[PDB]
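Notes follow the structure.
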Amino acid sequence: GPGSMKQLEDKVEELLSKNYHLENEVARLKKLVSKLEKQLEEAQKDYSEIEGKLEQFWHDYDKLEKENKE
Amino acid sequence: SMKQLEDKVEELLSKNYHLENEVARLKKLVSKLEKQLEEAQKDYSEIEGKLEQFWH
Amino acid sequence: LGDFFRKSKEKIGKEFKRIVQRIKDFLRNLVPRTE
């Protein structure tokens, strides 16, 4: 009756409130994951651009030293 | 109904169980990405250290 | 740290170019009569 129905209605409300908070936490953690993934991708992209520029300079200097050795 | 509320209790118990495990997976992935960003930081600062070591 | 990689990319570019330019100034000073 009303007593047993109240226990279930209370339990649904309790589980619904926890469900809502858990869904907010999942949506928050996914945005943070995608934010960190983009930062890591950009840091790795800029690092390789730095790397290639330093490689090209070393390569050009290597040929310079060889041509000015003899 | 009583059966409707009993079914939703079991439905919510199951959804909350997987959501808790999803939060656990997402926090471990965040931790993995923070360490990867920490290592990328050391790689950047390593280039800075090499450039500084030219003057001395 | 926010904007660490942006700041460090700028620092790396400024410091390496500084090394390249000071090598350039040093070598240019060795040859006062070059054309």
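Chain C is numbered as in Swiss-Prot, which gives 135-169 for the residues shown.
Quick reminder: no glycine exception, Cβ is built from N, Cα and C everywhere.
A helical conformation is recorded for C:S142 (mutagenesis position) in the three-state DSSP classification. Counting Cβ atoms from all protein chains shown, C:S142 (mutagenesis position) has 22 others lying within 10 Å of its own Cβ. The note that Swiss-Prot attaches to the published mutagenesis C:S142 to A is: Slightly increased MIC against E.coli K12 (MIC=15 compared to MIC=5).
For the mutagenesis result C:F150 to A, the note given in Swiss-Prot is Loss of antimicrobial activity against M.luteus. Over all protein chains present, the Cβ of C:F150 (mutagenesis position) has 19 other Cβ atoms lying within 10 Å.
The number of other CB atoms found within 10 A of the CB of C:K151 (mutagenesis position), across every protein chain shown, is 10. Experimental mutagenesis at this site is recorded by Swiss-Prot as C:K151 to A, annotated: Loss of antimicrobial activity against M.luteus.
Taking Cβ-Cβ distances under 8 Å and a sequence separation of 6 or more, C:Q155 (mutagenesis position) has no neighbours in its chain. C:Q155 to A appears in Swiss-Prot as a published mutagenesis result, with the remark: No impact on antimicrobial activity against M.luteus.
Annotation note: C:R156 (mutagenesis position) sits in a helical segment as assigned by DSSP. Annotation of the mutagenesis experiment C:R156 to A in Swiss-Prot: Impacts oligomerization. Loss of antimicrobial activity.
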Measure from each Cβ of the mutagenesis positions C:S142, C:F150, C:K151, C:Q155, C:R156 to the Cβ atoms of chain B, and list in sequence order the residues where some distance is under 8 Å, or 'none'.
C:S142, C:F150
To the nearest whole angstrom, state the Cα distance for the pair C:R156 (mutagenesis position) and C:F150 (mutagenesis position).
10
Against chain A, with Cβ pairs under 8 Å, which of the mutagenesis positions C:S142, C:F150, C:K151, C:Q155, C:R156 show up? Give them in sequence order, please.
C:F150
